[PDB]
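Scroll down for the structure; my scribbles are underneath it.
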Amino acid sequence: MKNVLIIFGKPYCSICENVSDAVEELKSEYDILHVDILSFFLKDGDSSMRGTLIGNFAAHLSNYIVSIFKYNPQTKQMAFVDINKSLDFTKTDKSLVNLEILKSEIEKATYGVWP
């Protein structure tokens, strides 16, 4: 039975979309599921203190949240994929993701039961 990759990110943005796209090329190996992150809130306390230009900035970084998990439905174990090395956010196209590094990172991710 195929293991499941679970991809978290904002819907309708280039970064998570390019990552999902790359991950689609591995569909013969994994089932894929998307959790959309729909809602962000900058903590009330942090909103009390450069210029708040940094506030908008932190809002804008929501576009660059992407996390991948690897779930094994038969063992019921979970794995955290370490995807950073396959990513280069200074890029705007496919080159954002390097599939061969992403494949490796997904494949080496170790399983555990987390309480």
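Numbering, chain A: per Swiss-Prot, residues 1-49, 55-120 in sequence.
Method on record in the header is X-ray crystallography, 2.5 Å.
Using N, Cα and C of the backbone, Cβ positions are placed for all residues, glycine too.
Non-local neighbourhood of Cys13 (mutagenesis position): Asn68, each in the same chain, at least six residues away, with C-beta under 8 Å from its C-beta. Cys13 (mutagenesis position) falls outside any helix or strand according to DSSP and counts as coil. Listed in Swiss-Prot is the mutagenesis experiment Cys13 to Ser, annotated as follows: Complete loss of substrate oxidation.
Swiss-Prot gives this note for the published mutagenesis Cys16 to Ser: Partial loss of substrate oxidation. Here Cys16 (mutagenesis position) comes close to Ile7, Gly9, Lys10, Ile70, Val71: these same-chain residues lie at least six apart in sequence, with C-beta atoms under 8 angstroms from its C-beta.
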Would you mind working out the Cα-to-Cα span from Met49 to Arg55? 5 residues missing in between, answer in Å, no decimals. 9
